[PDB]
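Chemist: This is the structure, below, for whatever I ask next.
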Number of protein chains: 4
Amino acid sequence: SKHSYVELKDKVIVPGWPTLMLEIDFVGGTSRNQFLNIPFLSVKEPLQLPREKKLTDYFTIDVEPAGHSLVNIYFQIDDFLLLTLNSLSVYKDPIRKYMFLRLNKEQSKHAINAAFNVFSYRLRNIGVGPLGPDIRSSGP
Amino acid sequence: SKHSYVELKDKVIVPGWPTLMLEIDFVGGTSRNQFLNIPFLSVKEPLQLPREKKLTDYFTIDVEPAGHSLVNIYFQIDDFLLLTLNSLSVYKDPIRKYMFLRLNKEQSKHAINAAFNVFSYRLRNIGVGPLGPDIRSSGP
Amino acid sequence: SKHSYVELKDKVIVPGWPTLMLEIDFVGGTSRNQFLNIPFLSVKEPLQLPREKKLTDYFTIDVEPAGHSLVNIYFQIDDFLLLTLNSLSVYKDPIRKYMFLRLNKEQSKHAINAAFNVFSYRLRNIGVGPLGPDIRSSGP
Amino acid sequence: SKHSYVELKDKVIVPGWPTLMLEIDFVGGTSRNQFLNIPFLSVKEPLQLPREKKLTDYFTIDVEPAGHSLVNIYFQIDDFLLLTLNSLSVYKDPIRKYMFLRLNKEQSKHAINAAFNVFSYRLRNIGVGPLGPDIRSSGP
Ligand SMILES: Nc1ccn([C@@H]2O[C@H](COP(=O)(O)O)[C@@H](O)[C@H]2O)c(=O)n1
Ligand SMILES: Nc1ccn([C@@H]2O[C@H](COP(=O)(O)O)[C@@H](O)[C@H]2O)c(=O)n1
Ligand SMILES: Nc1ccn([C@@H]2O[C@H](COP(=O)(O)O)[C@@H](O)[C@H]2O)c(=O)n1
Ligand SMILES: Nc1ccn([C@@H]2O[C@H](COP(=O)(O)O)[C@@H](O)[C@H]2O)c(=O)n1
């Protein structure tokens, strides 16, 4: 049936927790040319998909223009990954099957200069900094 | 008689449809130096002007400063091209004879650093992404 | 006596008229490193100071931080130059003896990365574009 | 006990006074790769810590993501340094033990592209410009 692509807001990123970086390469290969690194989600446990399976099997993305300078990235997340991410997530199950996040002027120019052509993309686990635990517990 | 240069707003760009990229080269030649790629218009069918005719015959542009950091690009569109674009357009005939679009801080610095001197410019057809059709139909 | 550095706003830049570009070089020499090109003023006639005299004799600038990311450029304009600019100006005599203009996030990073050290600076005349005269007369 | 990381706002930077630049290097070494230079504090006297002691002994920082594009830098300042900075500060003792400052879109991309990994960081004294004294005294 019909759906809507819901927005993955910034609140899903919590300072002090490890992060899942969405890394995108465009026209070339290994940092060959245009790319984007995007803090995607704050997590409790690091993501580690099954041996066999590829991220491409559960994750599909589409970089699209949203104006003369801004760009959005659309997401289609498979149940397995949706379930996975929601259990790792620091923020209460924010992930859905159809999403998108807005890029800023700076991030968008890279997408635009590559005519939105995605070569490869992955989700990398980024550890916490020296004040990480102190930061998240020292709320107001 | 007198006219006004009307603004080509972002609403004319619809995520999920193919796009017409406005590509601009400045002082050098083939990406020799400063350049700009600008999502110009969302289209149903790709643009493909007549054999002979050159884009320069129907299209004239002028990059001008609009402040100490922002720049605007002015357009003068010939009837043939105005008619063409309006029929391809996803958004209801937004194109007029005299227009202009605002560049953002990021895009403007390139224009400024080349003292607004346009060497060449074209309109390229950009295809749709993997979720393209699903994106435009999955409205709210 | 006491004064205030007044702001040189964007309204002094009028699309369609020739411009005076404020060019700044920082730590190195000929585009050796960090630099800034800033549309400074819209003019009717191009600036052309006396044979002998140097711009440095009438113009003094100071790049200063205004926050953790924004920077301002302060100006001290000599009577001769103040008088000159005000007569060339498209906007009604906006120039004063003590001024400053705000840089945007993008422009500021270059100033910041050079620790505000100005090596050289000049005012260059920038001609008008192909639609220049039509642009300024085709007001609303 | 519990605390909050207070924000080091821009008001602590006063145009016309010397500055303390927070310089950060990320994954590589000597400007090897990603870095950040941040106007940190306006001071009356330049900072000059004891012979032996290292800045790392009184200062600890943590670069953390705060959204899909913005980043914050968290600080933990030791009493010695807190006392030092507050006496040099042009703005009335703004420094506290636990702080953080927001980075802008432009500054954040560098932090993000290095996955927030800090290699080294220091506080450099930046002198005043040619109109420095005139600027701070020529208030409104
Ligand atoms: N977020 C970023 C930052 C840089 N880049 C790439 O790095 C090149 C150099 O830009 P930097 O000055 O940011 O290192 C760019 O022209 C672009 O190919 C990118 O594609 N995405
Ligand atoms: N939109 C853009 C992006 C990059 N560029 C060119 O690419 C060079 C490298 O910038 P990037 O880091 O964006 O690749 C710039 O100095 C400029 O000549 C441009 O002219 N317009
Ligand atoms: N407005 C600008 C644009 C570029 N630059 C210089 O050009 C270098 C390459 O940046 P671009 O990608 O903008 O060409 C920068 O690292 C900087 O030294 C500058 O100093 N001021
Ligand atoms: N504030 C800045 C400016 C530049 N840079 C570095 O300088 C490289 C070239 O960027 P510029 O065009 O700004 O000189 C960047 O790819 C990045 O490695 C940085 O890391 N932080």
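Swiss-Prot numbering applies to chain D: residues 3-142, in that order.
Structure method, as recorded: X-ray crystallography, 2.7 Å.
Cβ coordinates come from backbone N, Cα and C, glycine included.
Taken from Swiss-Prot, the feature GMP binding site applies to D:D64, D:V65, D:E66, D:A117. The note that Swiss-Prot attaches to the natural variant D:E108 to D is: In strain: Isolate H1 and Isolate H2.
I'd like these features described in context: how deep, what's nearby, how far apart.
Modeler: Mapped onto three states, the DSSP output places D:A117 (GMP binding site) in coil.
For D:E108 (variant position), other Cβ atoms within 10 Å of its Cβ number 19.
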Chemist: Which ones, of the recorded positions D:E66, D:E108, D:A117, are Cβ-proximal to chain C (under 8 Å)?
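Modeler: Near chain C, the qualifying recorded positions are D:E108.
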Chemist: Can you give the largest Cα to Cα distance in Å, as a whole number, for the residues D:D64, D:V65, D:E66, D:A117 that bind GMP in the record?
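Modeler: Site span for GMP, by Cα atoms: 12 Å.
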Chemist: Among the binding-site residues listed here, D:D64, D:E66, which has the most company in the form of other Cβ atoms within 10 Å of its Cβ?
Modeler: D:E66
Chemist: Among the binding-site residues D:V65, D:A117, which residue has its Cβ surrounded by the fewest other Cβ atoms within 10 Å?
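Modeler: Minimum Cβ neighbour count within 10 Å, taken over the binding-site residues D:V65, D:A117, occurs at D:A117.
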Chemist: Could you tell me the C-alpha distance between D:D64 (GMP binding site) and D:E108 (variant position) in angstrom, no decimals?
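Modeler: Cα to Cα, D:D64 (GMP binding site) and D:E108 (variant position) are separated by 18 Å.
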